[PDB]
Amino acid sequence: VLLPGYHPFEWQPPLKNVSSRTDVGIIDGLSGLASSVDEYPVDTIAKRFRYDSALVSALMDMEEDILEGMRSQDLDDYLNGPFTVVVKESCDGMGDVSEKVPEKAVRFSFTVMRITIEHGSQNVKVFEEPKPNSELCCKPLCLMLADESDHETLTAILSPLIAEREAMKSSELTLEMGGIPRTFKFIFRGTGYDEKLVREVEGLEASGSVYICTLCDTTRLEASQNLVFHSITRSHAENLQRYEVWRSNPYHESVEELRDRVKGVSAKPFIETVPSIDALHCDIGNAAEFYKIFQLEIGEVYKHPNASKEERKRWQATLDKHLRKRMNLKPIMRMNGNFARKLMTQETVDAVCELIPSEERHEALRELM
Amino acid sequence: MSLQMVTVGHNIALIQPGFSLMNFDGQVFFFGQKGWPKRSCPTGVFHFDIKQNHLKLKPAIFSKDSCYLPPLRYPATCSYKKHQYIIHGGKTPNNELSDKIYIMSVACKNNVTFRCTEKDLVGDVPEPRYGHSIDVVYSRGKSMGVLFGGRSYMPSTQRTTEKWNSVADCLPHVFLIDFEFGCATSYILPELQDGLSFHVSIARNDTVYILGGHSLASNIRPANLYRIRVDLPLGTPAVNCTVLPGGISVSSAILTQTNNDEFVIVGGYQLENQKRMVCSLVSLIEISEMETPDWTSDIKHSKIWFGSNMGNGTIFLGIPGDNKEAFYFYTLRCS
DNA sequence: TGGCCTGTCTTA
Ligand SMILES: [Mn+2]
Ligand SMILES: [Zn+2]
């Protein structure tokens, strides 16, 4: 009952290139990939659900919450008007899985984020997950024994799933809850992808590239000089076309001119992502900048443009020592959330000002913090 | 025929089954790297240099008027006399099958830059495929391309996500292809009943011989040999095929040219569980067995082997690593 | 013969 493939359902209109059989559960993750000795060598074992069947099982699993949420919004149990399900789509490699050679695994998973019902012309929410990021509500879709950087295998195994999700983007799901047929329609948002996997699935270059952002076309130099005025530009379609431009070189340009034309898209995308930021990384990036500012204000680097490596090192040592004495901060060499949390305080700025001669610069550091 | 082990540089990972080697003026080049091309080599085409049994892959650049074709696994390739290379079909790093045709030539050689131009195709374009053959025939002072065989995904109507990667042999139609203008004509022949992929192809004058291969539907590696004659009058060409006894049974074999007008093929897969350890000699048509080379035990006990023709009557082959390097490579020489 | 731009490996 709790596994995909048990309840019956319908898609209207029927999903493109997806079987209508509803009794399908665990199916081979290779999706019929050829395995003969002539063909490309298949080094991987994977198993998956059909993405629609899994959505069906996850909704039936949460039926009780959906009905009770309808009650809690002063609505009727039997209403069936179009429910809209928002679905966070997610993907990560899981490092070494081996029991003891490294054995790597990729997990493609989803999370029901919110379910709203339409009453008149107000969209009233009937359910939303309290812990979106928990391991507990991250519904597994496919597990595979492969490297997230093994592009050929990854596309081979994930592409059927994406095909299914594309299919669901333009169809309604009819599903029986509590005796009454209910109708669902979905919004899929691939927000669960760390930067490396975003870049890999959207055709972009590796992280060291000059095109540092997956939301815009900035270069590292542009983004550094131009501090704040940047806007979200990129989209999956724009990336598929920038790939085709790379591929076709329509204006017969050189490789550097072509690379500037397509702003990093040298490979063909195959997943639409919603690249976001982690609150952790905001804190970490800010703290790293403030740490450098502190040590440079102690060394007074404006007065010493040709300062050597060892003088700056002693500046860093000075700051470390004084932060240990005043704030009890063990100097570390790898930036982390807890260091950032303890360093980004106004009192820490007072502590570091105790080592800065000019008070005019105390003004500036304190306002910055 | 002497076997020689080869060591490889830092980018050995680029080599994968389905790769190709092309020979331009004695210089060897490598195409079909694993993964999409990286900043270190944006074209994905490499100078393939074996010095002192050491293989170095050095980045090659494309001209300003070039396509940046994707790496392709199992495309049909042939050589066309400027001297150029024909690429048709293949698998991309995203597992899509390409129906396009790319043409490779040496644009400039400083101390090489390539011209890669894609040729558009109209008429009876063959469905995108891999594991198929393409060669050039010459009849009455005219040149034409012959394409035959291979496998592809199911058609869009029957293809289903549960069997999204399932493949079937292409219909065994012969395709004449004019590379200058990009036109294609399909010829159904009664003698070619079944589909065929991973076969060997030999082109001489107005004839193409088809050897071995694997037929998916029957799952048989047929021991038939097919001769294909093509005449090019001023009107529509005429193609006639005839079955010839004495056909070898082998899929994914490698073919190289020794001296002039003598070809040697080194093994492929004879059965799903068995490997073709023997080698065959084709004189232009008669096939004679040759003395099997001095294979090492690693080659003998490997389940999978893959390779390509280097051009100089020498084969470059590779075998998978032990469970505890990813690949181990050898060079097998002839003549 | 380098900086040094790129990708691999290391340690907190
Ligand atoms: Mn990751
Ligand atoms: Zn940006």
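Swiss-Prot numbering applies to chain B: residues 1-81, 88-117, 120-292, 297-336, 341-351, in that order.
Using the three backbone atoms N, Cα and C, a Cβ is placed for every residue, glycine included.
Feature annotations, courtesy of Swiss-Prot:
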MUTAGEN   B:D128 to N  Does not affect the endonuclease activity of the RAG complex
MUTAGEN   B:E199 to Q  Does not affect the endonuclease activity of the RAG complex
MUTAGEN   B:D202 to N  Does not affect the endonuclease activity of the RAG complex
Pairwise CA distance, B:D202 (mutagenesis position) versus B:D128 (mutagenesis position), rounded so that it is a whole Å: 29
Mutagenesis positions close to ligand 1 - of B:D128, B:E199, B:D202, only those whose C-beta is under 6 Å away: none
Among B:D128, B:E199, B:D202, the one of these mutagenesis positions whose Cβ has the fewest neighbouring Cβ atoms within 10 Å: B:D128
Pairwise CA distance, B:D128 (mutagenesis position) versus B:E199 (mutagenesis position), rounded so that it is a whole Å: 30
B:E199 (mutagenesis position) - helix vs strand vs coil (DSSP): coil
